[PDB]
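First comes the structure, then the notes that go with it.
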Protein chains: 4
Amino acid sequence: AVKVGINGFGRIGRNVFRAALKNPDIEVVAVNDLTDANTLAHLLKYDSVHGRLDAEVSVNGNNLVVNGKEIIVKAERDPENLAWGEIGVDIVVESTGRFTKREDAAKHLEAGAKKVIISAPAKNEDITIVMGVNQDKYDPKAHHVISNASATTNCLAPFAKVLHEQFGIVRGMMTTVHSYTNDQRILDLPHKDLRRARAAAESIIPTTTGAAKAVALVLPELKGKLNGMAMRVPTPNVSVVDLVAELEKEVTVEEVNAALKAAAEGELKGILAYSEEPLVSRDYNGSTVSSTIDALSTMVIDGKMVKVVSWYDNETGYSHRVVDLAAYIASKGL
Amino acid sequence: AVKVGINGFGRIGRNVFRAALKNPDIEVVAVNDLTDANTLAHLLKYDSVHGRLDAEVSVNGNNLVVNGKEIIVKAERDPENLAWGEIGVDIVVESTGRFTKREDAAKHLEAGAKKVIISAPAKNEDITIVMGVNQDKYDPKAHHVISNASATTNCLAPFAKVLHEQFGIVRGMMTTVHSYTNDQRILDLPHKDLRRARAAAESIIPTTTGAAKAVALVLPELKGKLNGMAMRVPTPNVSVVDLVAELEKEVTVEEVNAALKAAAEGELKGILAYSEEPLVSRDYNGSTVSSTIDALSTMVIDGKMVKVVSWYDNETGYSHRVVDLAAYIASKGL
Amino acid sequence: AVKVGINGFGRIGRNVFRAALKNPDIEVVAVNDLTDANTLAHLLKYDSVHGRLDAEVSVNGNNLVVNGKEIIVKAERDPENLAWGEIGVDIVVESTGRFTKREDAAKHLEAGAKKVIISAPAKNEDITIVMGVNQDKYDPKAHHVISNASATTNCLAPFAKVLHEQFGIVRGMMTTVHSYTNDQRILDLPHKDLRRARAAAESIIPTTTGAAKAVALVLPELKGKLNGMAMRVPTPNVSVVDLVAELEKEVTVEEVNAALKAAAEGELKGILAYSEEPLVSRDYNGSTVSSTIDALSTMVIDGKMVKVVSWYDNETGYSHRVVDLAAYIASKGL
Amino acid sequence: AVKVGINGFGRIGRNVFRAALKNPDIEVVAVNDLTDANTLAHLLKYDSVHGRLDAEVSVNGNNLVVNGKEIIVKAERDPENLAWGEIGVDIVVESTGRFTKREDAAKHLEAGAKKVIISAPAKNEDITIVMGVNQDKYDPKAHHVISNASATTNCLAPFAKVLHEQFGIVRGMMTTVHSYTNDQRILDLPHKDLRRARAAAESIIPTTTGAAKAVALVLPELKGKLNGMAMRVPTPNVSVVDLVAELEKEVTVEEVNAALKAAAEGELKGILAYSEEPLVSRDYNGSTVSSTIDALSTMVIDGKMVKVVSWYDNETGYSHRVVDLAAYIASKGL
Ligand SMILES: NC(=O)c1ccc[n+]([C@@H]2O[C@H](COP(=O)([O-])OP(=O)(O)OC[C@H]3O[C@@H](n4cnc5c(N)ncnc54)[C@H](O)[C@@H]3O)[C@@H](O)[C@H]2O)c1
Ligand SMILES: NC(=O)c1ccc[n+]([C@@H]2O[C@H](COP(=O)([O-])OP(=O)(O)OC[C@H]3O[C@@H](n4cnc5c(N)ncnc54)[C@H](O)[C@@H]3O)[C@@H](O)[C@H]2O)c1
Ligand SMILES: NC(=O)c1ccc[n+]([C@@H]2O[C@H](COP(=O)([O-])OP(=O)(O)OC[C@H]3O[C@@H](n4cnc5c(N)ncnc54)[C@H](O)[C@@H]3O)[C@@H](O)[C@H]2O)c1
Ligand SMILES: NC(=O)c1ccc[n+]([C@@H]2O[C@H](COP(=O)([O-])OP(=O)(O)OC[C@H]3O[C@@H](n4cnc5c(N)ncnc54)[C@H](O)[C@@H]3O)[C@@H](O)[C@H]2O)c1
């Protein structure tokens, strides 16, 4: 239905493409990176994390060919030269990781695009959205550069929403044991973050995260009530959020879990899931939801302090949300 | 000085041996396991985590020879047959992981030993000790089966003591992002804990930890106030404790860090350490302290909820504490 | 059609079960291990390597239930008490790793089974078979305890057969860069093989392998002409054989590759595959063939010496061959 | 004694710096990279692979301060702006990986340096040297841009030299199971080499190498007789060479090992080592020799074909050879 372009055909760019392949209302007509079609096709076909792409992939000139459909391949380092308008691209998924500033992402609009979805926390964006939490705040008239936040925020926000509405969150802190990403390093290389500069597959690497405070962007009532950190570990994909919060209402483990299960079946179905199985990260590789409560981990002290653990495939879940947001934004008229 | 025997020459047994080599007051004269001297000598000399042992290691008959001293090698799976008495062994380090219950650990006493140190949380032990927290409670007359707790409790207890004494802990929850251990599995094998049954180097594995509740054993005032869990990750060694606690007094990050640093350079020197550097797990491999505060991670919300993160080499640190405890127990008379 | 029993429901045991689910001619009616039905069910449903099993799995009493079919679960350490006869099991897949000697595997026969397939190299087996190479040598009247060799031998034999037949192998050496298995150790632990005793996910570990010499059992003309070793590395599954051989004829890379593809498309279709794609180990996870030639790696030096590289999913490919062998054996009369 | 500059303060650059701190004849007065002094100092102080540097490290403006010594820090992307001459730098270690072509490496000469050592195979270099094999071929008057070959070639050449002199090599093929390096990728990213584009810590990754070919550069008699490949695996450091060669005469494992042991204790002392211990990769971390024979792995088939396996710490060993070459080149006059 709506024509979409993807700038930065990497981990999120390609997984967003995989997700788009399952959404008939979304059509990816062009992608942009810093290599050639042959390379992007090879990477799209064979994935070290999600296996071979269950589709036909080939190349024809500067175009990828998936199931007969041709996708234009561009290699413009400067997004202002993408000429999105000429090929009718309305929504651009900005996932290079280099253009999170509005002034930069806005270059896509200058190139003829209508809307831009930054696949990460942004700066000076017109608004930040987390599907299932605040998409109703999207304004087609005033919002052109939208942030889909981070995978961590998309995992926490949904169940933070439930805990707050049902029991009221006074204050809380979280840690996300997160798999490594391409923003880290193989073997001790320069990095603005001296922790992320260290060999990713050899250590537990503490690093900051704005996910806790970013939750306030989608749930204003939580402003100043949350904070947290991250710990990158030697796993290629799938992460988990560990939240410890003080509640206004006195609760039991059963009550907390019941409320999370109810939200997973109702308001947040497809966004928040609920599991009573003793699973591990590998089990969630490929999961499309944004957050899956690990019910067995739920605990409470004095009926006022609770710990909630939730899984999330930082690649697949987030990419699906990006597509859901694309379709949602389009449904409001471009 | 004091004659020591080690039952279960594994990760702790061997690292305890390395630490013993550095203390003139403790002499390891015999070790017991389930293999021959050739095998134990090879494992002792070459370590995948701690490098080559800086000492001369050889074999005479079926006994070990380290720096000119002969170490008797036994291979009895039933501790009752160890005859520690015949060779003047007074203190036995029980580190097989199979004899944490008093009925099993006491067999060493039945066999001639005077004191037994269980290298883990125990059952029906005379007392559980964490050096730097409650070794003063040790009574040579009434205590014969002693537990040195777990590495996690040895990491948490030291700073929980500082936090409670200086600000007062109302309640709190912790999570330890822990390296995998020999209790886990290489590739999905049967295990009582269905999570620990899964490929250890492939996932983030949520599992239990008695550390939080065990802290009450050495700090009774914290009874019923703490709880937690563990996340086993793909690293071979070094772990980290993440504590989120509600304090009684209002505090600032600087006040919390100052108290921890004071204790680290004061009363808990050698046990608790304090670091303001942005380091990673590999950097703590070989660390001999029981707990190192990652000061850069300390945070506070509403001046009441605090997060404290502490590193610990679960093998080296704990092993050193086992030896310190042995020397301490010996100093009180056998 | 034929009722099959699996002794040792581990990596091979369970992956053989998966393969059997896709073969209407073989029905697994019972499995034996050292744990309960709940544990085996959990392990069968969630695999850290091959993902979630696409089938309904539940427990009923002390039995398993897969897609409405009930699978009997036993927990007999001694195979002689399995009572295969009483439940009509004619073929037993011996995959515990503890009964590779004929006298031990034969205990299944005393228990009522008619044929035993040892899922590994054996001792005193009536015959060793590699599907696609010598199944024609199987004699229903004289062969009751059959070995399906190792995964490495199943990978090498097929193309060693092609090379010898087309160009004649004078002599050769092979090395298999093999993923770790459950016969190794998580962290330096006693092991008859001092190399396999070392932390499996931490090093490149040289270890012996009888695959090269075993090829002689399925290809007699190669007796005394091949030898090799293995190198265990930090990967969970998928291995690769590296064969260097002196040939009788002088050849070119194109000639060698062409002959391998001819065999893959004809004589050994389904057993030997041919690939001209620049892939990596992850890409072969799930591959059901016994051997896939990495054509881009083929190399020839000074006309007479060649290097051929072939991939193989040591779990999936081998398990499918076990099932193919069971079906083949059954087609000859039980 | 001789003033040295390091271009590309990375894995080799920093480890070369470590080796130089041990050689009184080599004085590193400046290093160049693409970051700030604080970052380089931090990376030099804490190494994820080799541990904390045993020296005092601090920063003073644009200088590193190691044990009171001032080390100038530059950040010039273009080698021609380095002005080595102005600071008396005579020998430059080119270890960025971007200037292996003579035309590029020569830029250091234009900037005032007298000699350039390319820490890798090069293009149109004046000469390629492997200490212990052909340093005697270095000509101070004609050789200004020298290559110290690869770590792999430094491992193979020394023992290939012994085998050829003692038995005569007809032809041979090699494979080096190599730890991953910074030229690879964390998670499937564009790369000219489609194999190296794949997640490095997740697969066995075949990749080409001219190491066996480069041997002819230092041992001209082996021209056209060798070739090989590489296999990158999930280990951070330490690699191993696996050579299979056809000899001009029949030999036994004992004779091959005896000749290798003799050379390691004689002519190649310090370059070639010999071990009869059953070790693994982690055991060689820190090894300063270029090649250590794993005697237990030596094999021979049909009298004329041998397999020799040798270990090498690709970072430490090679870095030491770089320093050795610098001292050697200086001793010949600048
Ligand atoms: N990986 C995750 O788990 C995850 C989850 C949620 C959000 N994100 C966010 O998504 C963004 C991308 O992350 P990723 O993990 O996919 O990174 P990545 O490194 O895998 O992909 C980035 C891609 O963009 C390309 N690129 C870089 N500069 C370019 C330019 N100037 N023009 C065109 N293409 C260019 C790169 O070649 C690469 O293919 C980041 O902002 C990140 O924070 C990542
Ligand atoms: N690894 C850590 O981080 C850590 C830290 C603190 C405490 N611990 C505790 O220490 C104990 C041992 O742990 P580990 O990691 O050293 O385990 P391990 O598996 O590495 O070592 C156990 C050793 O005991 C031997 N053994 C087993 N049964 C025996 C028996 N019946 N008789 C004699 N020897 C026997 C084994 O062969 C092995 O060498 C456990 O109770 C564990 O919880 C572990
Ligand atoms: N894993 C591979 O890549 C591979 C490939 C080809 C062949 N094999 C061979 O297959 C065999 C099994 O290998 P694996 O990797 O599946 O091993 P594994 O350790 O994963 O499985 C062995 C199973 O047998 C069970 N067991 C042990 N003793 C038993 C007994 N006495 N009675 C009943 N059950 C028992 C264990 O609990 C476990 O579930 C070995 O002989 C091995 O050499 C392995
Ligand atoms: N790592 C090994 O095992 C090994 C062994 C022997 C030789 N080598 C070779 O040594 C070279 C470097 O390898 P490495 O592993 O140290 O790489 P690395 O990526 O760790 O280090 C390269 C360094 O150079 C810097 N750099 C890049 N371009 C630069 C420029 N234009 N100017 C100044 N600095 C620049 C990078 O910031 C980095 O610090 C390569 O040619 C490689 O093939 C590597």
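Chain D is numbered as in Swiss-Prot; shown residues: 2-335, in order.
Including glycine, each Cβ sits where the backbone N, Cα and C put it.
Swiss-Prot lists D:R12, D:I13, D:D34, D:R78, D:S120, D:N183, D:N315 with the feature NAD(+) binding site, giving experimental evidence as the kind of evidence. Non-local contacts of D:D34 (NAD(+) binding site) by the CB criterion (under 8 A, 6+ apart in sequence, same chain) comprise D:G9, D:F10, D:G11, D:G14, D:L41, D:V74, D:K75, D:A76.
Around the Cβ of D:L190 (mutagenesis position), a 10 Å sphere holds 19 further Cβ atoms from the protein chains shown. According to Swiss-Prot, the mutagenesis experiment D:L190 to A carries the annotation: In mutant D32G-S, a strong alteration of the affinity for NAD is observed; when associated with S-191. In mutant B-S, the recognition of NAD is slightly affected; when associated with 35-T--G-37 and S-191.
In Swiss-Prot, the entry for mutagenesis D:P191 to S states: In mutant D32G-S, a strong alteration of the affinity for NAD is observed; when associated with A-190. In mutant B-S, the recognition of NAD is slightly affected; when associated with 35-T--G-37 and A-190. The structure shown retains the original residue. In sequence order, D:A198 make up the list of same-chain residues 6 or more apart from D:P191 (mutagenesis position) whose Cβ falls under 8 Å from its Cβ.
D:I13 (NAD(+) binding site) counts 27 other C-beta atoms within 10 Å of its own C-beta, drawing on all protein chains shown.
DSSP classifies D:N183 (NAD(+) binding site) as coil under the three-state reduction. Fewest other C-beta atoms within 10 angstroms, among the binding-site residues D:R12, D:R78, are seen around D:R78.
Those binding-site residues from D:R12, D:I13, D:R78, D:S120, D:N315 lying by chain C, with Cβ under 8 Å from one of its Cβ atoms: none. The binding-site residues considered are D:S120, D:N183, D:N315; of these, D:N183 has the fewest other C-beta atoms within 10 angstroms of its C-beta. Here the CA atom of D:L190 (mutagenesis position) lies 21 Å from the CA atom of D:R12 (NAD(+) binding site). In the three-state DSSP scheme, D:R12 (NAD(+) binding site) is classed as helix. Listed binding-site residues: D:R12, D:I13, D:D34, D:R78, D:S120, D:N315. Those with a CB under 8 Å from a CB in chain A, in sequence order: D:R12, D:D34.
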